[PDB]
There are 6 protein chains.
Amino acid sequence: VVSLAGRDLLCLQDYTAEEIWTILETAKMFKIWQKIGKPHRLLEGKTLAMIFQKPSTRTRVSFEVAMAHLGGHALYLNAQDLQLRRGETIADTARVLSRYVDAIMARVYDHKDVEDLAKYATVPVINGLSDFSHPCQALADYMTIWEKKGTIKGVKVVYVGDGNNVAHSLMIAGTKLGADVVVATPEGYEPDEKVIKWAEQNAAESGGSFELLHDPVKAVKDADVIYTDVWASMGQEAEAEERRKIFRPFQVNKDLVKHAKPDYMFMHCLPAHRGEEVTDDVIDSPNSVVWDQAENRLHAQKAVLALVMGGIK
Amino acid sequence: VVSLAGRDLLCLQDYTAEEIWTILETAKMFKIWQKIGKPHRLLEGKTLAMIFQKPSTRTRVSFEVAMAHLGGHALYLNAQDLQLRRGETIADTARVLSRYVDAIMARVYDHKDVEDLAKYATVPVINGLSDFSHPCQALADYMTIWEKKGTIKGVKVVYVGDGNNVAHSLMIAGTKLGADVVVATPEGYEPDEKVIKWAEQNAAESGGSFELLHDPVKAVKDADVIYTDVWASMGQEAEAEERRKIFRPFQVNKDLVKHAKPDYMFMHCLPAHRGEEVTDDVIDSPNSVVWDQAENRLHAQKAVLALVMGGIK
Amino acid sequence: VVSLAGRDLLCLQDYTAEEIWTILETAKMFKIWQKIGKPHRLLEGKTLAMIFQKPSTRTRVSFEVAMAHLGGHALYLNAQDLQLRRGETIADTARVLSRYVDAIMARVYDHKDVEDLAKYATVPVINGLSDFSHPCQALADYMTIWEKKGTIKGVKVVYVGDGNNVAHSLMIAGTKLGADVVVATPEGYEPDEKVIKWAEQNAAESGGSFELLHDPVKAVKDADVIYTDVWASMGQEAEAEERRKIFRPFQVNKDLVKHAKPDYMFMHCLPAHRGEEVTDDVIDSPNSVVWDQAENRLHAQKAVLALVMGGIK
Amino acid sequence: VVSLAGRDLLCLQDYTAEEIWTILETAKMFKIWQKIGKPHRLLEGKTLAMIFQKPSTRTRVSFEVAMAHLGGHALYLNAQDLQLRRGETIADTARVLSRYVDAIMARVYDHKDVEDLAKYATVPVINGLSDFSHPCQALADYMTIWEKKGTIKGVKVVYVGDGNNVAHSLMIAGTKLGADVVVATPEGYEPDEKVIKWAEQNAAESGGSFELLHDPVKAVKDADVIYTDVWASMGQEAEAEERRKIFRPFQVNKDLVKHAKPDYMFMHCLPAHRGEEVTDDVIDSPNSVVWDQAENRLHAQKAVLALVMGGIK
Amino acid sequence: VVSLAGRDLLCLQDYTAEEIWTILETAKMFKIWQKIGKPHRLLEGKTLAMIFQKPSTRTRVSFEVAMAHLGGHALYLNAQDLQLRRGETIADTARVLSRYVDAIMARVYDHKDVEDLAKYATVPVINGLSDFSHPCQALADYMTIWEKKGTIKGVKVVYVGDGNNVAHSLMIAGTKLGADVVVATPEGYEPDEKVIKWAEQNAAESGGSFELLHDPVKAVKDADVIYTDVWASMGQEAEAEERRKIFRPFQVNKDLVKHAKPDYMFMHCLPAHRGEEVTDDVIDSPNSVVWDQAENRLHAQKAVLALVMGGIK
Amino acid sequence: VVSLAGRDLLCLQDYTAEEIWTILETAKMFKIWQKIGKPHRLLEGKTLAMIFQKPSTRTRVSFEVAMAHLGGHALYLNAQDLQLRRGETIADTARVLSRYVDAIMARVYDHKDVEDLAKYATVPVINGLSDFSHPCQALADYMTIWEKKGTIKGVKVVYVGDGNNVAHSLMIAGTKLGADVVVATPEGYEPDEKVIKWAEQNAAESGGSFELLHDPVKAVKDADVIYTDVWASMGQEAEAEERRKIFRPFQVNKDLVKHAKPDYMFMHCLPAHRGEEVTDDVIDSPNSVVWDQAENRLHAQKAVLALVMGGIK
């Protein structure tokens, strides 16, 4: 384990495997404490500015609850309720916020927006979701995998669907930790090529592996985990059903699922569109872990906050 | 007194008289503690998700203050700010919320919405107001009556106006507790018939009484309390004044009030439309208790929260 | 120092110089405590209702953080989320809020709105900003001046720009404290005449001075501080550039700034419109103190809250 | 007051006047707390590595006591007892120490030695004395002057003797704070010319003044303070008495002292060589404040430590 | 995990693999606590006598800081400052110390000296370094390896240089824990043969392996870790350069390092002689972990102290 | 029991019997607390400057541990590490230390050195050993005697050897407390005559007795305690064995010991020169109490410190 004191969490590519394990180990300790009722108000008096540009259930309340458990206070700052709305620059709001709060979490459209937040703020900035990446989801995701499989190295983790922000994060964290990652998207809907190569260098160094297919049935074979997310809204069923015909073959159902190991984990970052990327029978299936995975957002983010705002100097 | 640990609070019809007295007795103890400055942070580290579909002053801040006094944290979740807005199912948000918070309070349009919340959540769900019922208002209301009259059994409690959600609750709680309830509405604007019969069975068992008139002046005679609420917005002064001509005779003023006992209590759940359901002279009158009644939302809800989230196992 | 227990803070004209110094001395003590890590949860269990009518970054999070540090809880109440939106009177919401919270801060358009809040509420009401005045900004502003110059009496404080709400407050506080205040606006854009005369009587009694010019270059000569704010939006570049041609000569840049003392302080209440009232080179200049000034909103407001809600009886 | 969190304290030239006042204000608060018995264990669990190259009474025990009062622990590390002695590089010991302690104080010969410590350590490094400067002594010194004169600006502070490390610090701090500093040395024994010019720019900006004489009787005229230190050991009474004949006219005695204001302060950083730089009759005189000045090393350094290690992040 | 209450720590050969894992698991828990700011003053009121015969940076301050964090107090006892210096027997000082302190740590020349300390003291005695072994360094070393590789069993750990005290400890701990250890020394400079055979029996039982080469380039092939230390001072470059010509081929540089796995760990117990056993480019290289390894002396020794003095009876 | 608040402890001759019993009673209470694990951090935040001129094991760590147990901090100040070394006067270091610490303990050669310390310091000064006396040893010694014999009055306490500092203290305390003291030295090596007469007046008043023999075998007859110390180093076996031939007949061995009561106590202040003043067989004998006697330095000094620094005003 190593210090993360003062660190931003924008993207996991600038994290070492040991830095990620630090978060996961701390998160497991916090989770056991939570189950046995041991208090841990480690950030008493501290505050987290939460800046939101979009509706949010998971990122919103997992961060807000995490600060409550840790004894501090999260501010829910809809960007529409700030002077950002009326023109104040990002740089200037990061600067003024830095004189009031101890960390900032942003849930933003453009990743450049939270990169600028980190650039100008003198406190840690956490990306709670951007169009480019979803690092706290990946932390939760691999926490869940570690918990259910006892390990991460060499487990076969397969994502099918739109190569988006959480696929990037799934890819990056998986390859830092040595897992065998495979991503299968409709032909023009793949992860950024910068991220694919990051994934490849990561696996090369970690001894894990990345693999980019286009046949979901091919991808999931003997999988330990099958992971999906909502389809590319972009081209919003264009004509009136183009979006469906290209993503629909990538839908996780009892047949697709048939091919993975019997003890496979069904994962989904949520929110899910039932009957689209996934069917009721899979997500509500005994093999689905989406509620445990969602819960781990709280424990992993509590770990992040304590580590970046708690290692104090 | 009996345990309420883990219970939902949707509608008071599924509460016994003793379960309601448990809330009122606990609420009086909390209120005295509050007046003498005795702290009672009994829910330290606990959190309450507050889901709101409508503007709110009383339900919003009485729940938010109650969690602060009890040492925990309420999250103000405008349903527009959640992924409910973008399609996530109620069932799925109740499920994910259950992995983060310790109770949920919903302020919703359709009662079925908070019944579904209760159905799918594994933590207690409290109806902070629905089109069908307003149980926390009734708890506050009969707390106030107990405080001013020293008792509830046999006091004559008269509601005039639109047979709506708070009339239902007024009716149900009153008849569970043995009071003599009478409700007088414009002829097509009466309480649900399911609730009237609930009221009748309740009074039959409690020894109290229910009575559904249509002459407000008739209703209020020798009343201990006269209660009203805003008129049925529905038919929003239709032509340009139909809403008024039918509800206006049911307006609480110095003349209507003339008929009740001299020491009668004027009650109103708020917000009030001055000059409509009630006149300045009555609501600002010495006989009005609307500010004490509004205050008791805080004390009764503090009692509810401590009892449903505090009886822990 | 004197008691401020129970006081409203609407406008500084009804404050004595000693009452203002009480806030500043308390604010400096809190700030040193904050820098050395000494906790001060002096308002545990207390709550602050924050009513907002406009977007806000500084007023919003400086009050919300201040309550967190003091151990209590601020409620963020967008007036659109309250029953104010649906017609409930100000008087009635002040009254009901008074039964739940321990103070109210309002960020409002019409000053009469927060005067009514104070009138009807039985708890202290703090104006967090109105069209008429910005008292908490002035407290922060003169805290900053005291800190950088070691004194306030006789320092020459020059405001250039639109004679608005924060100019009023700058004027009033400055003249209560004995400073030498000068305000320079485009010819029809001057402070209220009620406030100018308040300023004049204040300076007469404090031994400070007020002076209303119309030549910014004239105003700033040998200034200790140069202060500006956003231009009168009113007449929103009317034709397509009238707003600019009249306020633009009042823009703070390296040339205007040239004339003040070399060790002058550049101040701005924020948010700033870079390239309009001020240029990047001045605001980002070594002589600018806008981030220290913004920070002092937290310390001065913490002082206000502890003093008006803490002197308890 | 401003944050000093994480700062090194090598030389006061890189400190603003406000940063120095922050230390002095905090130091006065700590001193009053100490006199009234209010505990302040603000650095519990924290540790300070003290590296010493020379014998020390004042620097040694004022830092060691300061950490005890603050609840943490100072390590007394004679550089002869460390692996520095056996060849380990400064860079490498700063690096390893950084993984164990929370700050480092060094008492060193060559200033470059503590500059390197600061360069390579990731924790704050404090110069407890070097051949070039003695910043903690100057902080104590001007604390004492503020306490006895009520102010620093414009008091006339005169140093006579060898232009050494504490004269540098006396000069720099005095000119940052606006005092009127004059330094009088034997003709080849003056302060570094880098420091004299620093002093001159400082006074130019602060409005104070520096002045370098060579006639002690000239220097001390109407002085508020007369300050001396041990003579340049260098040339250790060379022949057998050269050191004396050049510094001896600069000896502070009842005659030299005659010329200063009657209420002048006699100061000396200690240790003193009685009968050399000063006579028993002056140092033990009612006008001497050397014991109060020495005491203020504890209070000012407690302020430094709490501020650089306490502003934690 | 098993109890270590009351145990001496002289040499790891008398420790089971499970007893070592007990220290490492406890050390990781303490380290996470330290990073998140959770206090753990588990030895309040307890004291550790530290007896030193040689200069020390790492052993000195890691033990002294560890007692501070744990709430107790380490005494720095240079053996020259004790009556040992003047003839008092080891047995008698162990005996008298036993009536005052709760544990003793010795940093000694002759291992027999700390064996006698353990023999006569009735409190635990910890070898902080002897000519024969350096057990606390090995604990730190394999903590670091566990942290960076996720495991110890089967990692290939290669030491090149003088077969000294820390090589012994590296060998013993590695073979207790199942690692694949190889040691390569100049031909007459190998580990004690008692220790080599201990290593061999250990590996036989643990399933790890030991191997004693004399070609560093041979040794390091595909290594997971390459470890070195300072050269045998003995024969202090005898003629004027004999020491160099025999140890210099065993110098860790970019070429030697070339042969190990790319993700190999460079380790060194410190202090290092740059340009001798190791070059700037390796030790300051991204693959070097010497600062993390040095840090783990604090965490592992905190674990030792809490376990041998905390398991109290 | 009486107050000792603020007192110096230089020599026991200026202590009353009741003042000594105050220390012993307090010491027994502290010792029982220590054995049962009852904490007693009575000097939290207080500090003790320990000034040492000689190597020390017992005085060093018994004082340093005593301050740790009491919650404060002892500073180990080797006089070589202070500016005493470089010429600063005793008076001036006592004076400066008085502004930092709360008591001073000195371990010095010349008693005049610690008398001067007491004279100039405004905090209590404790003689931890001087050439003239060893008062804390005597306190421990008679604590031990009280514990083993249940009383002190009338027990026969015999010292054989060099009439030195601890014999003085043995003599003085014994005669204040009513014991029957006899001292037997080689003919020119007797206690100071000032002390012998002090002893005689003391015994005259206490009803105890002093007696100065020169035949050790004569002295020890029917003794309750036999006490010795190291021989006069002075004349360091001059010729090559003169020191031995005169002190050697005064050596405590099984034959000398034969003559005392069977249940006699063998005492020695330590450190011992085995085979000189005492033989292995006596000191390691069941009748020896030197480890219990050494332990009581901690308990008696804890009593002293709490009483002279704790009786605060």
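For chain D, we keep the numbers from Swiss-Prot: what you see runs 2-314, in order.
Header lists the method as X-ray crystallography, 1.9 Å.
In case you wondered, yes, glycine gets a Cβ from its N, Cα and C as well.
Within 10 Å of the C-beta atom of D:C137 (carbamoyl phosphate binding site) sit 26 other C-beta atoms, taking all shown protein chains into account. DSSP assigns D:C137 (carbamoyl phosphate binding site) to a helix. Swiss-Prot lists D:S57, D:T58, D:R59, D:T60, D:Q84, D:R108, D:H135, D:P136, D:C137, D:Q138, D:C270, D:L271, D:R298 with the feature carbamoyl phosphate binding site.
Under the heading L-ornithine binding site, Swiss-Prot lists D:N166, D:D230, D:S234, D:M235. Within 10 Å of the C-beta of D:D230 (L-ornithine binding site) we count 26 further C-beta atoms, all protein chains included.
Neighbour list (D:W22 (mutagenesis position), Cβ cut-off 8 Å, at least 6 residues apart, same chain): D:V2, D:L178. Here Swiss-Prot notes a mutagenesis experiment, D:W22 to A, with the remark: Decreased heat stability.
Listed in sequence order, the residues of the same chain lying 6 or more apart from D:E26 (mutagenesis position) and placing their CB within less than 8 Å of its CB are D:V2. Under the three-state DSSP scheme, D:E26 (mutagenesis position) falls in the helix class. D:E26 to Q appears in Swiss-Prot as a mutagenesis experiment; the accompanying note says: Increased dissociation of dodecamers into trimers.
The annotation that Swiss-Prot gives for the mutagenesis experiment D:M30 to A reads: Increased dissociation of dodecamers into trimers. Counting every protein chain shown, the number of other Cβ atoms lying within 10 Å of the Cβ of D:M30 (mutagenesis position) is 20.
For the published mutagenesis D:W34 to A, Swiss-Prot gives the following note: Increased dissociation of dodecamers into trimers. Sequence-distant neighbours of D:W34 (mutagenesis position) (same chain, 6+ residues apart, CB-CB distance under 8 A): D:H41. D:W34 (mutagenesis position) falls within a helical segment according to DSSP.
In Swiss-Prot, the entry for mutagenesis D:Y228 to C states: Becomes active at low temperatures; when associated with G-278. The structure shown retains the original residue. Non-local neighbourhood of D:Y228 (mutagenesis position): D:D142, D:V158, D:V159, D:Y160, D:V161, D:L171, D:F267, D:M268, D:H269, each in the same chain, at least six residues away, with C-beta under 8 Å from its C-beta.
Quoted from Swiss-Prot, the note attached to the mutagenesis of D:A241 to D states: Becomes active at low temperatures; when associated with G-278. According to DSSP, D:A241 (mutagenesis position) is assigned to coil rather than to any helix or strand.
Where Swiss-Prot documents D:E278 to G as a mutagenesis experiment, the accompanying text is: Becomes active at low temperatures; when associated with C-228 or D-241. Under 8 Å, Cβ to Cβ, and six or more positions away along its own chain, D:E278 (mutagenesis position) finds D:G162, D:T229, D:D230, D:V231, D:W232, D:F248, D:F251, D:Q252, D:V253, D:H269.
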DSSP-derived structure type at D:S234 (L-ornithine binding site), helix or strand or else coil: coil
Nearest recorded site to D:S234 (L-ornithine binding site) by CA-CA distance, among recorded positions D:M30, D:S57, D:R59, D:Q84, D:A241: D:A241
Candidate with sparsest Cβ neighbourhood (10 Å radius) among D:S57, D:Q84, D:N166, D:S234, the listed binding-site residues: D:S234
Non-site residues, in chain order, whose CB comes within 8 A of the mean position of the CB atoms of D:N166, D:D230, D:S234, D:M235 at L-ornithine: D:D163, D:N165, D:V231, D:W232, D:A233
Nearest-integer angstrom distance between the alpha carbons (Cα) of D:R59 (carbamoyl phosphate binding site) and D:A241 (mutagenesis position): 30
Nearest-integer angstrom distance between the alpha carbons (Cα) of D:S57 (carbamoyl phosphate binding site) and D:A241 (mutagenesis position): 27
D:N166 (L-ornithine binding site) and D:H135 (carbamoyl phosphate binding site), Cα-Cα, nearest whole angstrom: 6
Number of other Cβ atoms within 10 Å of the Cβ of D:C270 (carbamoyl phosphate binding site) across all protein chains: 26
Three-state secondary structure, D:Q84 (carbamoyl phosphate binding site) (per DSSP): coil
Nearest of the recorded positions (D:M30, D:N166, D:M235, D:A241) to D:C270 (carbamoyl phosphate binding site) - Cα to Cα: D:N166
Residue from D:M30, D:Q84, D:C137, D:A241 whose C-alpha is spatially nearest that of D:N166 (L-ornithine binding site), among the recorded positions: D:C137
Rounded to the nearest Å - Cα separation of D:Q84 (carbamoyl phosphate binding site) and D:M235 (L-ornithine binding site): 30
Candidates from D:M30, D:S57, D:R59, D:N166, D:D230 close to chain F, where recorded positions are judged by Cβ under 8 Å: D:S57, D:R59
Inter-residue Cα distance where the pair is D:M30 (mutagenesis position) and D:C137 (carbamoyl phosphate binding site), in Å: 17
Residue among recorded positions D:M30, D:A241, D:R298 with Cα closest to the Cα of D:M235 (L-ornithine binding site): D:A241
Short-range binding-site residues relative to chain C, from D:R59, D:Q84, D:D230, with Cβ separation under 8 Å: none
Alpha-carbon distance [D:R298 (carbamoyl phosphate binding site); D:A241 (mutagenesis position)] in Å: 36
